[PDB]
Amino acid sequence: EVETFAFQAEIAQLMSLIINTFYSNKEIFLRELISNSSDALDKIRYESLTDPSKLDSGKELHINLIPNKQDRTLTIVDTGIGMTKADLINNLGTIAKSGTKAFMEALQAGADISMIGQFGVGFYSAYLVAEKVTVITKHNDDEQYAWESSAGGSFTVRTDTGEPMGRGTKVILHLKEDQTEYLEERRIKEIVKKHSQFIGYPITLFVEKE
Ligand SMILES: COc1c(C)cnc(Cn2cnc3c(Cl)nc(N)nc32)c1C
Ligand SMILES: [Mg+2]
């Protein structure tokens, strides 16, 4: 049921740079993932204007932030367009190869990690704070899939059997032991107000019952 794939060499080199560089400004990961969710919501909204049945899988367009201190996870959920199996296995890595190479150029010349988003590879900044990332996703045209990687040069894809989503994407960050500040409600609110105040969809921060 689970298929294992190698990352393309450039992506693998990027993930190793991100994991093993000393860089203290790690909070930018959350800005980049919210920006990704916003773009995904823009895309389904646009598609729905000429085919309203694209929203039959769900009319709400929003972003939820869900910390869980018991599992040490931070989950970002959106109801955007989602990703197909072809996206997860090939398309995303292929479009990213070009920006990755330029980002690794931009860096040695005189750039810092915070500009990662300008090269279209902001997703990989998740590995600043995560030892593992799980992505659950459902596109209109495909089934529900789970993607997972602890970096390491490989990732897995499997059909997901968990609770159905309808449509969209769930990024689950399994946080490193020393990065648990991003589970605190005060800290998340500081980052969102600082970096994402002008996002055009409701962002709901769920509170923990613990
Ligand atoms: C499988 O994990 C990803 C990989 C390997 C590369 N980029 C993105 C960003 N990304 C691309 N499309 C995305 C959509 Cl439709 N939505 C979100 N929220 N992120 C996306 C994701 C989630
Ligand atoms: Mg809600």
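Just so it is clear, chain A uses Swiss-Prot numbers, and the residues here are 16-225, in order.
Placed from the backbone N, Cα and C atoms, the Cβ positions cover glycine too.
DSSP assigns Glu47 (mutagenesis position) to a helix in the three-state reduction. Cβ neighbour count for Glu47 (mutagenesis position) (all protein chains, 10 Å cutoff from its Cβ): 21. Quoted from Swiss-Prot, the note on mutagenesis experiment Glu47 to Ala is: Strong ATP-binding. Strong interaction with HSF1, HIF1A, ERBB2, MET, KEAP1 and RHOBTB2. No effect on interaction with TSC1.
The secondary structure of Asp93 (mutagenesis position), as reduced to three states from DSSP, is extended strand. The Cβ of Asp93 (mutagenesis position) lies under 8 Å from the Cβ of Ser52, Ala55, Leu56, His77, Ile78, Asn79, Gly183, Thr184, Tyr216, each of which sits 6+ residues away along the same chain. Swiss-Prot gives this note for the published mutagenesis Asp93 to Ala: Impaired ATP-binding. Strong interaction with HIF1A, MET, KEAP1 and RHOBTB2. Loss of interaction with HSF1 and ERBB2. Los of interaction with TSC1.
Swiss-Prot documents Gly97 to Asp as a published mutagenesis change and attaches the note Abolishes ATPase activity. Other Cβ atoms within 10 Å of the Cβ of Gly97 (mutagenesis position) number 26 in total over all chains.
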Rounded to the nearest angstrom, how far is the Cα of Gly97 (mutagenesis position) from the Cα of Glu47 (mutagenesis position)?
16
